[PDB]
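Participant: Can you read through this structure? Questions will come right after.
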Protein chains: 2
Amino acid sequence: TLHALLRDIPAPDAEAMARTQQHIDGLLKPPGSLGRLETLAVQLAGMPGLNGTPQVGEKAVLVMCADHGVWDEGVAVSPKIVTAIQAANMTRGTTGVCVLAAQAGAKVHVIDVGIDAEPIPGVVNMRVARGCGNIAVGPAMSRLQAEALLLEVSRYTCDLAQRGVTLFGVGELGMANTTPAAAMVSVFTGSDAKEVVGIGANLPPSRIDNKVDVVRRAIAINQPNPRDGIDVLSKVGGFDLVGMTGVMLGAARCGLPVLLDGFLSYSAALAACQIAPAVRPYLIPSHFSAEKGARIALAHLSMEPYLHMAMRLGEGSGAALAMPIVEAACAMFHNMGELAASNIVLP
Amino acid sequence: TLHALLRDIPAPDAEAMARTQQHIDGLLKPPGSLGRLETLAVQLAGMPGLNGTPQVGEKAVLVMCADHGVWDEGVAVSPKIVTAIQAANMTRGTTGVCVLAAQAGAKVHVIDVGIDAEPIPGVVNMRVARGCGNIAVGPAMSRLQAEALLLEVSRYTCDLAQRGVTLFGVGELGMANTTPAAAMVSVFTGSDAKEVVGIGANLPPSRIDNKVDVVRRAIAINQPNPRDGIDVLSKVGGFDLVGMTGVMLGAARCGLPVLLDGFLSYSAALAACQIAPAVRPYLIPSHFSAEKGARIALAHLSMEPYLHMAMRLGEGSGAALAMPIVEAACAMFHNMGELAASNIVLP
Ligand SMILES: O=C(O)c1cccnc1
Ligand SMILES: O=C(O)c1cccnc1
Ligand SMILES: Nc1ccccc1O
Ligand SMILES: Nc1ccccc1O
């Protein structure tokens, strides 16, 4: 079922992209002057789920929530229960993603893939377990659990496409999750833990060393295979991370765009592209995370974010903030006048 | 009258800013996690025209249009008449700024400060002359003309504030205007012309040398005084550039924020800050222009743009694109829930 899914990811439509580029070149402006907005418009035009043109219909931010066993290693200063509390707030519209998504006209879908607490009413239930295993002493989960969640989340994502959603945004919520994120980045990029381990949610500078040590132990003990994204996710990842990877595989299979968020999302995207390179064309960066390993992770994905906001909240907040930018590419494409109609000729 | 104006620019309200910072720190998120969005919110709170809080009411983009005598030196490949044509399109909603401003819910005000063509119906008439003097052989205009336009535009800007406008965006339109922009940047920053002269609207690489030469001649012949922003503007600037400087002085006097656009706007802001350092606190960067001298100009203004879009259209298009970001800071500030209300305590 997963092989089928990965097999059916459509390649971008080069024909629609060429038509788009020609149309953009003819707009009321010096050719190429709107830079990355032009490039983004063309990219969108190549996505089969969008009907050959840069269009944006309904918008959704999927937030994957889960707890992590590695929290017990003292790698995070936020109380573990904050995952459960914030997930509930996500249903009240008071969180950072909620407020930014509301501003963008997007709906937030809160999905519980493994919070260590009783079920929260109003949150989508796809709970694998009450938190994943502590990666410092063994794997986060079984390969089977990782594959099942990928399928599950993937289907949910592409099913939203049937409800008019054309643009996705991915996000997470899970105390201590910048630890497995860093382990994955280290593994996929071949970078040393010290180079990609950050302060997460205000970790005191004095406790960084321990965090770096925990990441190295996780890798040494699990021996994840860099060439197998599912192996890496199941061993040194987490449920929230697997879920984000699933949103990306689902949107790609649906031929639709997905906006990345910050550091946690970069880790998930490295996994997704490792598992299926065909996913890459559908990914759109949003902002440049203030987390230490962001530069390395983005360099390996060959992505240059549009927004430099020193943000490090997570939740899909950056994804929501960039949605207007995607709408701008559409507006540009469909609403600008044409040079020829004004009798203007430029070399 | 100009001395009065400059004298009456209010300092930022430190009391409102402290109250803002405390409120932001108490929001549902790790302290400081929304980074530059938090900083922007505080900055807005200190602006007297906004009522002690980051608020955005009506939005306006002021586009200053004028022609330049230096066009005759072969520094621009766009036909001179494009200024007049595009200014007319600005009244039809088909231009790049129009489309992006519409997306942001802002109104575009097109102001003719010196187009070399017959008056265009629908465009605000503040025409100094039919194009400014060719800076390669003498000054763009008299000091008197520069001061009069500054006053004129300044009053117009702050008068809009009485109509509910709380956020301004500045833009321009004028063939060959990246030449005087570069001369001004060179003068204010002490950088050599070759380091700040760019391709403007697709100038062929083979004609760059001539453009660099024209900039040096302009400076040698006029001998503008770097410590006198009005001297520089009148000698090696242009009507559109003076006008943009005027919007900045007017918004500051009104105690309101102004969003910069690209390279031309950076030149105008260097002049504005030279003339009145008190203007600085009211300036908000938008994007990082793809023009060659952008880095140097931004470094001298100590500004780090939020958007990296490789844009180089001008017209205030970048300013419009960043307006949602300013609205996001307000949304964050007013709509997020508080940590205490959720019983969350973080170190
Ligand atoms: O980049 C992120 O999304 C991030 C960084 C630190 C802590 N939480 C989220
Ligand atoms: O940065 C700008 O605004 C710009 C650069 C080149 C040509 N026109 C405008
Ligand atoms: N629209 C346009 C066209 C040519 C040169 C500059 C411009 O802003
Ligand atoms: N709201 C929040 C609080 C603590 C840690 C991470 C979060 O996203």
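Residue numbering for chain A follows Swiss-Prot, covering 3-349 in order.
This entry, so its header tells us, was determined using X-ray crystallography, 2.0 Å.
A Cβ is built for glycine as well, from the same backbone N, Cα and C atoms used for every other residue.
According to Swiss-Prot, the protein has these features:
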BINDING   A:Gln88  substrate binding site
BINDING   A:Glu174, A:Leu175, A:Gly176, A:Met177, A:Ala178, A:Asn179, A:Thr180, A:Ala203, A:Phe265, A:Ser291, A:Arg314, A:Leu315  nicotinate beta-D-ribonucleotide binding site
MUTAGEN   A:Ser80 to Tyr  Alters specificity to use phenolic compounds as substrate; when associated with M-88 and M-175
MUTAGEN   A:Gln88 to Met  Alters specificity to use phenolic compounds as substrate; when associated with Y-80 and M-175
MUTAGEN   A:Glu174 to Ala  Decreases specific activity for DMB and adenine about 20-fold. Decreases specific activity 1600- to 15000-fold; when associated with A-317
MUTAGEN   A:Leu175 to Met  Alters specificity to use phenolic compounds as substrate; when associated with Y-80 and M-88
MUTAGEN   A:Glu317 to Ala  Decreases specific activity for DMB and adenine about 50-fold; crystals bind substrate less well. Decreases specific activity 1600- to 15000-fold; when associated with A-174
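So where do these features actually land, and what's packed around them?
Facilitator: Within the same chain, the residues at least 6 positions away from A:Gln88 (mutagenesis position) whose Cβ sits under 8 Å from its Cβ are A:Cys67, A:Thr97, A:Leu175, A:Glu317, listed in sequence order. In the three-state DSSP assignment, the secondary structure recorded for A:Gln88 (mutagenesis position) is helix.
Counted within 10 Å of its Cβ, the other Cβ atoms near A:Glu174 (mutagenesis position) come to 30, all protein chains included. Taken residue by residue with DSSP, A:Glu174 (mutagenesis position) is part of a strand.
Long-range neighbours of A:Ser80 (mutagenesis position) (same chain, six or more residues apart, CB within less than 8 Å of its CB): A:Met177, A:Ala178, A:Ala203.
In three-state terms derived from DSSP, A:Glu317 (mutagenesis position) belongs to neither a helical nor a strand segment and is classed as coil.
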Participant: Restricting to the chain of A:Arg314 (nicotinate beta-D-ribonucleotide binding site) and a gap of 6 or more, list residues whose Cβ falls under 8 Å of its Cβ, or answer none.
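Facilitator: The list for A:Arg314 (nicotinate beta-D-ribonucleotide binding site) reads A:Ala203, A:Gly264, A:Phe265, A:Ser291, A:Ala292, A:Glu293, given in order along the sequence.
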Participant: According to DSSP, which of helix, strand or coil covers A:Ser80 (mutagenesis position)?
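Facilitator: SS state of A:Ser80 (mutagenesis position) = coil.
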Participant: Under a threshold of 6 Å between Cβ and any atom of ligand 1, which of the recorded positions A:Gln88, A:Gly176, A:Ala178, A:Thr180 are retained?
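Facilitator: Near the molecule: A:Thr180.
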Participant: Taking ligand 4 as the reference, state which of the recorded positions A:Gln88, A:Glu174, A:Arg314 have a Cβ closer than 6 Å to one of its atoms.
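Facilitator: Among A:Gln88, A:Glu174, A:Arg314, near ligand 4: A:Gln88.
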Participant: Round to a whole number and give the Cα-to-Cα distance in Å for the pair A:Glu174 (mutagenesis position) and A:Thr180 (nicotinate beta-D-ribonucleotide binding site).
Facilitator: 11
